[PDB]
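Undergrad: Please see the structure below; I have some questions.
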Amino acid sequence: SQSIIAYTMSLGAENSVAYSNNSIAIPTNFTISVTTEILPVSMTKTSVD
Amino acid sequence: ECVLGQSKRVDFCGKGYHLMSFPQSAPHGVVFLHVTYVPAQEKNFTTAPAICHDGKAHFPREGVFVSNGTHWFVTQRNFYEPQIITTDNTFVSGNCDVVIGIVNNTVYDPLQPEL
Amino acid sequence: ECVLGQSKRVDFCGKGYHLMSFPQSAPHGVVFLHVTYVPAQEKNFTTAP
Amino acid sequence: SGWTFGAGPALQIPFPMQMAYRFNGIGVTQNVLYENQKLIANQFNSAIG
Ligand SMILES: *[C@@H]1O[C@H](CO)[C@@H](O[C@@H]2O[C@H](CO)[C@@H](O[C@@H]3O[C@H](CO)[C@@H](O)[C@H](O)[C@@H]3O)[C@H](O)[C@H]2NC(C)=O)[C@H](O)[C@H]1NC(C)=O
Ligand SMILES: *[C@@H]1O[C@H](CO)[C@@H](O[C@@H]2O[C@H](CO)[C@@H](O)[C@H](O)[C@H]2NC(C)=O)[C@H](O)[C@H]1NC(C)=O
Ligand SMILES: *[C@@H]1O[C@H](CO)[C@@H](O[C@@H]2O[C@H](CO)[C@@H](O)[C@H](O)[C@H]2NC(C)=O)[C@H](O)[C@H]1NC(C)=O
Ligand SMILES: *[C@@H]1O[C@H](CO)[C@@H](O[C@@H]2O[C@H](CO)[C@@H](O)[C@H](O)[C@H]2NC(C)=O)[C@H](O)[C@H]1NC(C)=O
Ligand SMILES: *[C@@H]1O[C@H](CO)[C@@H](O)[C@H](O)[C@H]1NC(C)=O
Ligand SMILES: *[C@@H]1O[C@H](CO)[C@@H](O)[C@H](O)[C@H]1NC(C)=O
């Protein structure tokens, strides 16, 4: 069956980092990413008498 | 700033390290395509701030010191590429008695085997 | 630009040479703490090109 | 982590080692911090207090 439910929103998932005074992490291989962005520039020219 | 050059401002021309950007036109607007760079496939290493040779302290010129359990290397910060420590990628300043965490190793000099 | 990175724009994240920045929340607003670097105790020298 | 968590996965690094990275970004060599660590820490604590 289906229904409508109400709850309290969550913010994310815990990602506790392993911190010490002697350890470092270095990446080894890479990816290329392409994203998009949209921006309005103008509107319509109207005139009223 | 994004199309006619390369930007250093964070999160301005996309999310990541900026490489390029391309424009396109839309009715009453513009569209930008941002091309960036993302790291991946991290690993684990042990680090030290300096290396104490005989009475001298050596600091890395452009990279960082790492270890794989038994041997020490110097690598660049954004990509894993280990190289043998020499006198051409380190510089000397002082003696190994003031730095906290200085370790022992040897530094290879690329002149003695020549003569 | 100040919290997620290190800035080179002059007088953007505080007065001096930017090092770090920390956020705090306030009723209907935000507060930034900027940590910078200031020189001191100058001297005198003779220079040549 | 530093500034690595704003442009991808988070990578850990000791704080005194990150302070040298941030010192290199303003024109001062990184051997200055390692030989004045206690004084810099005391100044930071006094300034934030
Ligand atoms: C860095 O990441 C890239 C991808 O983002 C890795 O390239 C990928 O490597 C795998 C393993 O060699 C390739 O899989 C191959 O697929 C063929 C079928 O097409 C299969 O017959 C092979 O046995 C193998 O599984 C994959 O195609 C390749 N991706 C691309 C786009 O070429 C790369 O290996 C990573 N670097 C390191 C050092 O792992
Ligand atoms: C850490 O890296 C070093 C790289 O020198 C490894 O030592 C080499 O291992 C290969 C493969 O067994 C040998 O052919 C070389 O002779 C070794 N080098 C020397 C100087 O003897 C070492 O095995 C690595 N350690 C771990 C735990 O992976
Ligand atoms: C990393 O942290 C550890 C734990 O605080 C430090 O280990 C101690 O170092 C002191 C010397 O400063 C020794 O007297 C202790 O016996 C060590 N504790 C151990 C081995 O359990 C370590 O020095 C720190 N590393 C750096 C570079 O500061
Ligand atoms: C690095 O090597 C040096 C010399 O091989 C060590 O310095 C000696 O340390 C021992 C005990 O730590 C002292 O009894 C000697 O007097 C020291 N020698 C000199 C000439 O001062 C040093 O301890 C080594 N590094 C570490 C972390 O143990
Ligand atoms: C990296 O840290 C230590 C050192 O190798 C290792 O035991 C650990 O499993 C690795 N991963 C994480 C998340 O700490
Ligand atoms: C620095 O300039 C000269 C050169 O040493 C010296 O006589 C003078 O007192 C110093 N201070 C100032 C403010 O000029």
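The numbering of chain B matches Swiss-Prot: 1031-1145, in order.
Structure determined by electron microscopy, 3.0 Å.
From the backbone N, Cα and C atoms, a Cβ is placed for every residue, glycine too.
While the structure shown retains the original residue, Swiss-Prot records the natural variant B:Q1071 to H with this note: In strain: Kappa/B.1.617.1. Record note (Swiss-Prot) on the natural variant B:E1092 to K: In strain: Theta/P.3. According to Swiss-Prot, the naturally occurring change B:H1101 to Y is described as follows: In strain: Theta/P.3. A natural variant is reported in Swiss-Prot for this position, B:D1118 to H, and the note states: In strain: Alpha/B.1.1.7.
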Undergrad: Are there any residues in the same chain, six or more apart in sequence, whose C-beta is under 8 angstroms from the C-beta of B:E1092 (variant position), and if so which?
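TA: B:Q1106, B:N1119 - these are the non-local Cβ neighbours of B:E1092 (variant position), listed in sequence order.
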Undergrad: Could you state the CA-to-CA distance between B:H1101 (variant position) and B:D1118 (variant position) to the nearest Å?
TA: 19
Undergrad: Measuring Cα to Cα, how many angstrom lie between B:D1118 (variant position) and B:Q1071 (variant position)?
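TA: One finds 29 Å between the Cα atoms of these residues.
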Undergrad: Just checking: which of the variant positions B:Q1071, B:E1092, B:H1101, B:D1118 have a C-beta under 6 Å from ligand 2?
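TA: Only B:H1101 meet the Cβ criterion.
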Undergrad: Using a Cβ cut-off of under 8 Å to chain A, which of the variant positions B:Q1071, B:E1092, B:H1101, B:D1118 qualify?
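TA: It is B:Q1071, listed by sequence.
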Undergrad: Counting only residues 6+ away in sequence within the same chain, which have a CB under 8 Å from the CB of B:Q1071 (variant position)?
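TA: Correct list: empty, so none.
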